[PDB]
Amino acid sequence: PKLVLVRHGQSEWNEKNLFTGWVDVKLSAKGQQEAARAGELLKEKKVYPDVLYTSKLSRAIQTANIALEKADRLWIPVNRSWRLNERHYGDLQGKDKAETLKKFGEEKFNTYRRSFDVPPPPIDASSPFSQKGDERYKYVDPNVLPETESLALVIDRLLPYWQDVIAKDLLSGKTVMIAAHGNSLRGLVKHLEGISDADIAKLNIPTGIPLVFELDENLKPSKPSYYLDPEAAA
Amino acid sequence: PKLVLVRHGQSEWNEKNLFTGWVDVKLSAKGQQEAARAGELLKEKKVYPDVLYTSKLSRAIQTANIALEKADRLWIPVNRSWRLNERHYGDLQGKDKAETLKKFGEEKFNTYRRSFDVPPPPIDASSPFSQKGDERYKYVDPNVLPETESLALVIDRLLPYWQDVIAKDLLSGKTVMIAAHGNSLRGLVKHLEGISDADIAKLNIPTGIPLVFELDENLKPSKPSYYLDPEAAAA
Amino acid sequence: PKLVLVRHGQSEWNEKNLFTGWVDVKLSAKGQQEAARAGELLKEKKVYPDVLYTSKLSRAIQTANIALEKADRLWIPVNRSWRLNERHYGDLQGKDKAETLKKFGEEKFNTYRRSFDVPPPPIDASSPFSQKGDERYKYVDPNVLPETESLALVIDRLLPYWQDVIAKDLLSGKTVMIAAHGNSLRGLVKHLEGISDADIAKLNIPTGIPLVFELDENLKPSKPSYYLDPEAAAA
Amino acid sequence: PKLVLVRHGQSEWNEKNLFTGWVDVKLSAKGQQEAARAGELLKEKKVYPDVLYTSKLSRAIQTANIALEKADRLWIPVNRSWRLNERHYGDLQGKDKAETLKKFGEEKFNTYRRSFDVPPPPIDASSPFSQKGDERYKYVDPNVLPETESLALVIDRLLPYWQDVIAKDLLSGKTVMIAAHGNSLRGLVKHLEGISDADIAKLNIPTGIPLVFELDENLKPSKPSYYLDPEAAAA
């Protein structure tokens, strides 16, 4: 089976130095350009997705729409899941990253951004930056919807979707493309490669560069993953 | 129930005066702007789709994508069907329109373009403008895929998808958006409004302007249809 | 591709001499045994369905459930559609077959029963034998649901489901089992084999015996169909 | 939103005192009667499921089929999931229960049977009672499929299906029926009622008697759950 991963490029908040999380922020002009190069790489390198999976976040969805238009595969079926969403940043959603660093100090700030299992402080259900009660999640068990998450947590809610839904297509011989986020993709990659809880902190997935996985029948890498622009990935 | 129809703006081929049909031609720079305007109109007029339906043709898909982005509803479920495709143009696919008019005359030409049931000659399976064997139709019974169509024929293949798939959503209380094409959308409007085989040739559906239908429990108009920019659609 | 057709055995109304059609009459005790025998044949003969399609009528459904229990494939995915339903019988639904012959006469009675395109008179929406407004059809476009049908019509509403839905599974390499009715299966066989509007009235599909079709990439027979009990079927 | 749980009656292995787990054992004749009785109760008490969910195990699937036949609702959509399966019994699968009470002693046996988080030893792949490589699970990630389980673990693989799939139907106003097993339904009930890890072993769900939960918009009981046969369930 063949899996293609695409991390969207910068959102409008990444420029503004604000933690995004689940806030549905739009892709920036530069994010749109990386989306377009990701697609051109898909075409150029002959990687043809038969099906697409995205998160419920616009920035990833628009990256898919743009990338697929350049790859001339806009007609493929598409499925969306909150389980592919970016790590929910809790109370840090909508907050300046430089001020958050001044408020908590470097150790706590690295812990919130990159510890494997310690999540950011939870967000208040009535905050301007809270996704509670948002229409796009109205058919999901209210109780599971997060108020903050660590990568460990992201992996816990993502794996079931990977297990039942994405796996069916892979095991049916379909080349799957997933357009998601930094933390949901680092999470999936941690799972596919058996990366340790300690080591995962250092993993960075380059935005707008398709990561390809050739998997065996047990959905395990049959060889090292590869970026479509190896030189731009390193 | 509530249904919104969005016809895409011009494709690159329209600009170059070439008959398109099922050729998967890209939307033109201006088609993209009309898509954007269609989205702004959705948001502005407070028409919020719960689910999207497109054809398998890129120009209509890209229109829904741009329109949904401006409307800020990119997250909605999407389904695609060949039964929402534009009318297949037969041997006319990829031919120059002005050259076609010189070769058939103002009569045969106008008949191929705007008659209810006279289809163009079928296109040969080996033509560069033939979709026979196209990857995107591979799970559809080969026998049903057209090699040419008339509006009448577009309607016959479209209705079943409307009857079972689109209708379930509408009858489930969801606002459906359909991003499709000239013939498929006129075909759907003909059915919804009960327009005769003779009167349908008159109906023009303007591009990049959402057309809204509020329907009753029998999927028949509860009040008359309305464009989201009545002025721009009427000129 | 491989397709298995199973016609359900008698309902409780067959013994009572009443026209059934869309009325949801239960499978008879003898229908239940033919169902068990149908599933026993699938196992015996090594025909393993990957997915099941049934109509929305209980007798076909129960036949399928019983058959799969015997075949040890109860776990397969199941899809149901009104389009696989038996031919709607019109005003004849729930009426005595003997009294109907006296009322219409030999010629007209044979007409309503076995002509390709003359349907029974339509049934009225008030009749306790009308399915209009029934819950199992509440998500289908009300305008398309029949108030009487002829075999021509059955084939008309069945094909779109075969073309897009069942065809997807067959073209994906899945062995499809359909549990339906006399008219619906005969309509499908007519289509698969190219039987004339004139010779189909003669085709009888044996109840409780699987009919297997090995199909080519065009979903057209690659070798003649074959029942799993050739003798019980040709007796 | 309204939910109905139905625990299947005994299997052929329960009758013979053998640990079942994921072994796809056929429901017993008394088990089929309980199924019928479950269905008569649904009908009698006016509990009309709109959709059915089951495990991938025949005993639970046959239960739903017999019950729904009695309820006259065979036509409802049906979805199956390995996540609603009974708890995998590991090495205990296919072993005599009384012989196990000896080979372990009253307290180690009780652990494997009624402890919250300590699972039985895993079953070897090549054991006749291993479900490793079974066709009904060929589209599931091979890595997640268990070789033994505890109730804690059952709940962990069950919840995602409940959260996304089953919740959608409930939240769309549809009455849901789940026909599953001892551990998977106790697991769902532990979740619905907020029973602690400590008090869960004490809960019992009687076979063949529908248990109805009336839920709020948060999918939490809006009033105490109830059986459709209060006396028989508590006796």
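Here chain A follows Swiss-Prot, giving residues 2-235 in order.
Here the Cβ of each residue, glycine as well, is placed from N, Cα and C on the backbone.
So that you can see what the record holds, here are the features copied from Swiss-Prot:
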type	residues	note
BINDING	A:8-15, A:21-22, A:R60, A:87-90, A:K98, A:114-115, A:183-184	substrate binding site
ACT_SITE	A:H9	active site, tele-phosphohistidine intermediate
ACT_SITE	A:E87	active site, proton donor/acceptor
MUTAGEN	A:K169 to P	Causes dissociation of the homotetramer to dimers at low concentrations
MUTAGEN	A:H182 to A	Reduces kcat of the mutase reaction 10000-fold
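For the recorded positions A:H9, A:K169, A:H182, a Cα to Cα distance of within 10 angstroms from A:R88 (substrate binding site) holds for A:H182. Those recorded positions from the list A:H9, A:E87, A:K169, A:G183 that have a Cβ under 8 Å from chain D Cβ atoms: A:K169.
A helical conformation is recorded for A:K169 (mutagenesis position) in the three-state DSSP classification. According to DSSP, A:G22 (substrate binding site) is assigned to coil rather than to any helix or strand. Cβ neighbour count within 10 Å across all protein chains ranks A:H9 highest among the recorded positions A:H9, A:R88, A:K98, A:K169, A:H182. In this view, the residue listed as 'active site, proton donor/acceptor' is surrounded by 24 other Cβ atoms within 10 Å of its Cβ, with every protein chain counted. For the recorded positions A:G22, A:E87, A:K98, A:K169, A:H182, A:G183, a Cα-Cα cutoff of 10 angstroms around A:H9 (active site, tele-phosphohistidine intermediate) retains A:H182, A:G183. Here A:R8 (substrate binding site) comes close to A:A181, A:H182, A:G183, A:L186, A:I206, A:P207, A:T208, A:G209, A:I210, A:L212: these same-chain residues lie at least six apart in sequence, with C-beta atoms under 8 angstroms from its C-beta.
Between the binding-site residues A:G22, A:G183, A:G22 has the most other Cβ atoms inside 10 Å of its own Cβ, all protein chains included.
Taking a C-beta cut-off of under 8 Å and a sequence gap of six or more, A:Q11 (substrate binding site) has these contacts in its own chain: A:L28, A:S29, A:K31, A:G32, A:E35, A:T208. Nearest Cα neighbour of A:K169 (mutagenesis position) among the listed recorded positions (A:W14, A:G22, A:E87, A:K98): A:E87. Cα-Cα distances to A:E87 (active site, proton donor/acceptor) place A:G22 within 10 Å, out of the binding-site residues A:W14, A:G22, A:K98.
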